[PDB]
Amino acid sequence: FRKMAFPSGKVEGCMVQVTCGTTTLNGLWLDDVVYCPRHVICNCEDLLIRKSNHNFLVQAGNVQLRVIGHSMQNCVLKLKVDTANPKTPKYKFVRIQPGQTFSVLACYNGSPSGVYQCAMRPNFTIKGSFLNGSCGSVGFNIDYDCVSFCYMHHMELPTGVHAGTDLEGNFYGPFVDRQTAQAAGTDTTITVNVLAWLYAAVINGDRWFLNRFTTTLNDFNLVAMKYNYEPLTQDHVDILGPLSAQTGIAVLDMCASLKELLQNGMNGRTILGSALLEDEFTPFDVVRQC
Amino acid sequence: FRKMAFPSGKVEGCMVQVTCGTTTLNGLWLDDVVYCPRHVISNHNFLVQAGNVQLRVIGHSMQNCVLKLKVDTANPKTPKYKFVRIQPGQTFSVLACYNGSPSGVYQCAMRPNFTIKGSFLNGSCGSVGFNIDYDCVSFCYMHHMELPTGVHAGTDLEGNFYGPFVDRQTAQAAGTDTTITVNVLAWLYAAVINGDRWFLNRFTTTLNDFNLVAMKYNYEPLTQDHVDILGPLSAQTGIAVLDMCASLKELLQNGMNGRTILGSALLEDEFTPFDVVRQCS
Ligand SMILES: COc1cccc2[nH]c(C(=O)N[C@@H](CC(C)C)C(=O)N[C@@H](C[C@@H]3CCNC3=O)C(=O)COP(=O)(O)O)cc12
Ligand SMILES: COc1cccc2[nH]c(C(=O)N[C@@H](CC(C)C)C(=O)N[C@@H](C[C@@H]3CCNC3=O)C(=O)COP(=O)(O)O)cc12
């Protein structure tokens, strides 16, 4: 069982470099439009009216695309180009929910650099790996050749976690695209994902945390809230149904295991090679892989 | 620090499926040759497909445990590429594939016992591992087998197994594994780069003395090639390799003491010196 990203090729063929003045970052080229963070032009609406199409330099590899129009949508700039991208996959723009996962394609100067999986934290940050020049890198999921784009990268907080927008330019979380030190809300642990990962552990032969006890949902939620875990809902219990079906361990049975781990710790033991309780795998992530 | 795979697009363009009889696995289509595990078994006995499009086989040969199928079409998506044989401790990206269709990408490290900690199901054989340097893909792994302990084993692209395994339907055991010393050292350099340097001491060691101590803690001995690849990190931090070795020796002999390095009480041994520079630079 491994943290596994989607194959990134359908997205690599869409990455370009956008330059305006002395600022450069990455853009996403779909059909005849390039999407990139509006920070590349740095009130912002007045800054944009003062630019012309020729102020924007867009490169796909070494080929310069010609900008024939421009607009702003929240924190995202949309550059119309006179060339359509033939590598454009079937795609959608989606706004993901906290606790869901996606693949990030880290890019620099329009060149894809690395790929890895992230979860949208409850406090709407992501624990990524991004350096100077990564702005405009995107996050996505792939379902049957359709790429659903959900994240465009903008900033790194003082704590080292990351913040960005959806592809409509609206931030996840209470952040803004300005050069300021910004703190996130208090983070919490994605309970449904921890349980999905414990099921993944049982499917892979790790069973030392299982116990004889069962708990009620409300009693589990009282302990979970005490340890800064998100509440578990009946919908979460349902979503875990297939994993409980495959393992023969009722969901509220697994919750009793989680409660004991939270109250007694792991005593130096590991689960799937981890000394910590992992909450960045969704129930679907476990199913899709196992 | 994240375990980061290389972008997989250059390899995705090369994945095909190879069927002989009822057995289908993945193949790697470079120029006019398709490489796949020989376990898949005349030219017309082989069904090679890119998606649902058949590629006509015009020749075949066997190189160790890999089958080489000559096809009549040169792959237009062929990247600049090399076949390389990696050493234990080196990392690479795996593109997990089923029936010629890529499924996911993740980073693996070759253990000293020549296994990797993969995520592979039935139908994954022929999936490859690779590194990408300046648009050139160095292929280093082709997947063949899951051991009874859940770890995985395979060959290079010349069909030679890493480790003492064979492509038979038989339960095989790896040697007892050890910790990848060169990678732990890279991880300590990464901690120093980020300001976490409590573990630096004022001792040094010889390479040989360190190696003999290391083996008593189930750590790998260092080669001269290991000392060489730590050079860039040593210069960046101004900490000599043998001085860092002396620091690691104290951690082995004295423990963390409820202290952390880069947030964890466990030392990490699956980031190479190149991986550390990749992520810090
Ligand atoms: C006082 O200020 C601060 C204080 C404390 C913490 C702070 N953090 C940020 C920040 O993150 N600022 C954004 C720009 C604003 C306008 C949204 C930025 O720097 N984003 C990077 C990606 C970043 C770069 C390092 N790791 C990444 O993920 C781009 O890629 C674009 O900038 P570049 O042109 O490439 O350098 C400012 C700041
Ligand atoms: C009694 O014998 C055993 C006992 C105990 C443990 C054992 N392990 C193996 C083994 O590993 N067998 C090879 C085939 C040989 C010729 C190398 C295999 O590799 N199976 C998969 C990949 C595997 C399957 C699940 N996860 C993977 O990684 C392929 O992809 C090709 O086989 P398929 O045609 O796709 O099923 C045999 C065996």
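Residue numbering in chain B adheres to Swiss-Prot, whereby the residues present occupy positions 3266-3306, 3325-3564 in order.
Any Cβ shown, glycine's included, is placed from N, Cα and C.
Applying an 8 A CB threshold to same-chain residues 6+ apart, the list for B:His3304 (active site, for 3CL-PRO activity) reads B:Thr3288, B:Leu3290, B:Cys3348, B:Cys3408, B:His3427, B:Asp3450. Annotation comment: Swiss-Prot describes B:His3304 (among others) as active site, for 3CL-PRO activity, evidence class experimental evidence.
Taken from Swiss-Prot, the feature active site, for 3CL-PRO activity covers B:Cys3408 (among others).
Among the natural variants that Swiss-Prot reports, B:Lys3353 to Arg is described with the note: In strain: Beta/B.1.351. The C-beta environment of B:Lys3353 (variant position), restricted to residues of the same chain at least 6 apart in sequence and closer than 8 Å, consists of B:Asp3297, B:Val3298, B:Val3340, B:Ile3341, B:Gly3342, B:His3343, B:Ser3344.
Residues within less than 8 Å, Cβ to Cβ, of B:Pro3395 (variant position) and separated from it by at least 6 positions along the same chain comprise B:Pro3371, B:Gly3372, B:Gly3458, B:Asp3460, B:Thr3461, B:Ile3463, B:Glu3503. Natural variation at this site is recorded by Swiss-Prot as B:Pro3395 to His, annotated: In strain: Omicron/BA.1, Omicron/BA.2, Omicron/BA.2.12.1, Omicron/BA.2.75, Omicron/BA.4, Omicron/BA.5, Omicron/BQ.1.1, Omicron/XBB.1.5, Omicron/EG.5.1.
Annotation for B:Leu3468 (variant position): same-chain Cβ neighbours under 8 Å, separated by at least 6 residues, are B:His3509, B:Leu3513, B:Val3524, B:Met3527, B:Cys3528, B:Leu3531, B:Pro3556. In the three-state DSSP scheme, B:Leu3468 (variant position) falls into the helix class. Recorded in Swiss-Prot as a natural variant, B:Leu3468 to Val carries the remark: In strain: Zeta/P.2.
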Can you count the other CB atoms that lie within 10 A of the CB of B:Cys3408 (active site, for 3CL-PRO activity)?
24
Just how far apart, in Å, sit the Cα atoms of B:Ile3306 and B:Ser3325 across 18 unmodelled residues?
11
In terms of DSSP three-state secondary structure, what is the assignment for B:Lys3353 (variant position)?
strand
